[PDB]
Amino acid sequence: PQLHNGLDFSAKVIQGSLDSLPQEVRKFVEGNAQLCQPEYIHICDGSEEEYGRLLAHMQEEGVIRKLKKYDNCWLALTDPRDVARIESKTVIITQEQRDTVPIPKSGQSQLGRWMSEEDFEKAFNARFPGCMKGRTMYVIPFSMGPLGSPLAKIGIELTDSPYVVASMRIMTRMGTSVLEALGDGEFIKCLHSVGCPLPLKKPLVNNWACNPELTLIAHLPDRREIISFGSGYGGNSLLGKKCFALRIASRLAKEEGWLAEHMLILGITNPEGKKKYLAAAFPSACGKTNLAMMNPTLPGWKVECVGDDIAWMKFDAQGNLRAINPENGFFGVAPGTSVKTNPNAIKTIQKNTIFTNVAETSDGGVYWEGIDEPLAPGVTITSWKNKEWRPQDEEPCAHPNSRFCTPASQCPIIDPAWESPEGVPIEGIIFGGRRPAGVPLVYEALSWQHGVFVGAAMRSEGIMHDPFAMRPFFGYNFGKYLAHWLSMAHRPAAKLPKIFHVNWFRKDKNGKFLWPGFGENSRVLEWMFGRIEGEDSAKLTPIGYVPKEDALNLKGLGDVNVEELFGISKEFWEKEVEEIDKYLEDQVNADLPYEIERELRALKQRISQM
Ligand SMILES: Nc1nc2c(ncn2[C@@H]2O[C@H](COP(=O)(O)OP(=O)(O)OP(=O)(O)O)[C@@H](O)[C@H]2O)c(=O)[nH]1
Ligand SMILES: O=C([O-])C(=O)[O-]
Ligand SMILES: [Mn+2]
Ligand SMILES: [Mn+2]
Ligand SMILES: [Mn+2]
Ligand code: NA
């Protein structure tokens, strides 16, 4: 199948065999090898020997350091240009812009970024030819979801980054068993390169290959492709997570009738042994991982984690909304993680964990802002920028969105059903974000449609809208996403979860948090649980149902200002409704569903009667 010798890449395979790949996986690999010109092709097996050897290789090259205080833990320090997702370089390609994002009445969209097929083709041609010269192309066969689950979906990621291979081993199920499960089926095609072919054209910084100027994270849902160039970091390189399991998957979910969401999934057991599963969407920086792994303060309750970040949810034959965690690990923010804020994460991350952009202590441990624990005298700190550091210093010792990357099966409170292939039955959906003023600790939506409106009104901070926690992640037009959520009410026999909204972040007149939060949030979960069971524990208000006086267990919290935390001001809510109206008109306009407009007016009307 060639007149010469450059099409068949068999001679460059250094692990596995192209002949044993399913036919369409071989075509994907070989086509991209022809394009990218890697030196070597390594078909990953997912084995512990492969992983160990690749960590040791990175360690020898200076790409990662072993953290000698802990068991098989590692630290990567990046080029400070690479350190986060970059929305302006994250795009979705469709034939028509409006299918990807609504057309905003002014400015640019806050709800996604479209690129034309033409522009993408030019961008691709300016980046990928030859991009892997001198490097190994690793072929990562991975499952998003428990292997073999009816709700799981398989991808193949090609990458030139060992860091990505190691991290994908933690964050997804990868290796030979996935190829076996895939057989001749369909898969999402994921192509990644750090964009630094050898010999290097530009200086390597911190032993971290990246190409910031050309960084581009593209999604082609009608080709079932994700193509990412130039960043080695996080959501830009681990293509299963945000690119596949939110942006691609949300588009698929819309077409097929299910939901792909930026939600934790937790199981909560009351003192009588009754257990329910809840899903919660909070924006980045608003505490999903804390809640998902909560150590409850209320005696007799238990919380167990199914996932901390992404949920795929589909109604079953009996009308239960079943959720799976499509991830295999937790890719959690390190700063702010302490024994007080997340004791179960602290336990989790002491073995088999990769840390990125945190500080290292002189005894080979980790450190970060908010770790809230002192070091022995004499123990010194190296910042994430590889410089000596002391607490008085002007800049943080860890990057603010530095991360740990840890196996889920580790977590001491991992839920027993976290890999059940049928998924767990969701009985409540929680929305929430950071509202320093106005918004009570917890309220319950009046209806499904009201709950969709409440999702649409979420904020990641007082100022910033982040509907459904999906602002950076919508795979398609957010108006159409709202219509898709609203359509669930018309699915016969659907057991629609109860919808709540929480606010951990209300502040008093002095800027102090009114609610202590963290494991105390168990008290709010208890109220939700009773509400799902039909307890008469709610009082009707203009915004939804709130707890009755005395309904929340506040034992141990007598210093809480209840009236203030729980207060609803006409003045605040008049302004809230006007702000929501202006935001939806500006950002959604012609794509805003009937029923969302109707919920906005209904809320305005109820507030007018206060
Ligand atoms: N006051 C208060 N802060 C909280 C609570 N739970 C979490 N936080 C804060 O939430 C932040 C940590 O949340 P993140 O790990 O960034 O949130 P996430 O939702 O997991 O974000 P991604 O992993 O980026 O999706 C820190 O600032 C915490 O102090 C709470 O109950 N009360
Ligand atoms: O990495 C994440 O979870 C994020 O950015 O939301
Ligand atoms: Mn070398
Ligand atoms: Mn998180
Ligand atoms: Mn997230
Ligand atoms: Na480095």
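The chain as shown is numbered from 1 upward.
Note: Cβ is positioned from N, Cα and C throughout, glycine not excepted.
Per Swiss-Prot, the features are:
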type: BINDING; residues: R85, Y233, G234, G235, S284, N401, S402, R403; note: substrate binding site
type: MUTAGEN; residues: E87 to A, D or Q (Swiss-Prot position 89); note: Abolished phosphoenolpyruvate carboxykinase activity; decreased affinity for oxaloacetate
type: MUTAGEN; residues: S88 to A (Swiss-Prot position 90); note: Decreased phosphorylation and increased acetylation levels
type: MUTAGEN; residues: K89 to Q (Swiss-Prot position 91); note: 3-fold decrease of affinity for phosphoenolpyruvate
type: BINDING; residues: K242, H262, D309; note: Mn(2+) binding site
type: BINDING; residues: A285, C286, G287, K288, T289, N290, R403, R434, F518, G519, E520, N521; note: GTP binding site
type: ACT_SITE; residues: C286; note: active site
type: MUTAGEN; residues: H465 to R (Swiss-Prot position 477); note: Destabilization of the closed state of the omega-loop, resulting in decreased capture rates for the weaker binding substrates associated with catalysis in the phosphoenolpyruvate to oxaloacetate direction
Inset, instruction - Measuring Cα to Cα, tell me the gap between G287 (GTP binding site) and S402 (substrate binding site) in whole angstrom. - result: 15
Inset, instruction - Using all protein chains in view, find how many other C-beta atoms are within 10 Å of the C-beta of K242 (Mn(2+) binding site). - result: 25
Inset, instruction - Write down the Cα-Cα distance for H262 (Mn(2+) binding site) and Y233 (substrate binding site), rounded and given in Å. - result: 19
Legend entry - Near-site residues: Mn(2+), ref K242, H262, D309, CB cutoff 8 A to centroid: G235, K241, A245, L246, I310, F473
Legend entry - Neighbourhood of ligand 2 - recorded positions from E87, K89, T289 with Cβ under 6 Å: none
Inset, instruction - Provide the three-state secondary structure of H465 (mutagenesis position) computed with DSSP. - result: strand
Inset, instruction - Among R85, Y233, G234, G235, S284, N401, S402, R403, the annotated substrate contacts, find the widest CA pair distance and round it to a whole Å. - result: 17
Legend entry - List of residues, in chain order, with Cβ under 8 A from that of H262 (Mn(2+) binding site) and at least 6 apart: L246, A281, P283, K288, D309, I310, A311, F468, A469, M470, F473
Inset, instruction - Measure from each Cβ of the binding-site residues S284, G287, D309, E520 to the atoms of ligand 5 and list the residues where some distance is under 6 Å. - result: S284, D309
Legend entry - Cβ-Cβ neighbours of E87 (mutagenesis position) (radius 10 Å): 13
Legend entry - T289 (GTP binding site), number of other Cβ atoms within 10 Å: 24
Inset, instruction - For the binding-site residues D309, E520, work out the Cβ neighbour count at 10 Å and name the residue with the minimum. - result: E520
Inset, instruction - Determine the binding-site residues, out of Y233, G234, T289, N401, lying near ligand 4 in the sense that the CB is under 6 Å from one of its atoms, and give them in sequence order. - result: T289
Legend entry - Cα within 10 Å of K242 (Mn(2+) binding site) - qualifying recorded positions among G235, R403, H465: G235
Legend entry - Sorted by sequence, non-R85, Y233, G234, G235, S284, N401, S402, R403 residues with Cβ within 8 Å of centre, substrate: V83, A84, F331, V333
Inset, instruction - Quick one: of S88, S284, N401, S402, which of the recorded positions has the smallest count of other CB atoms within 10 A? - result: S88
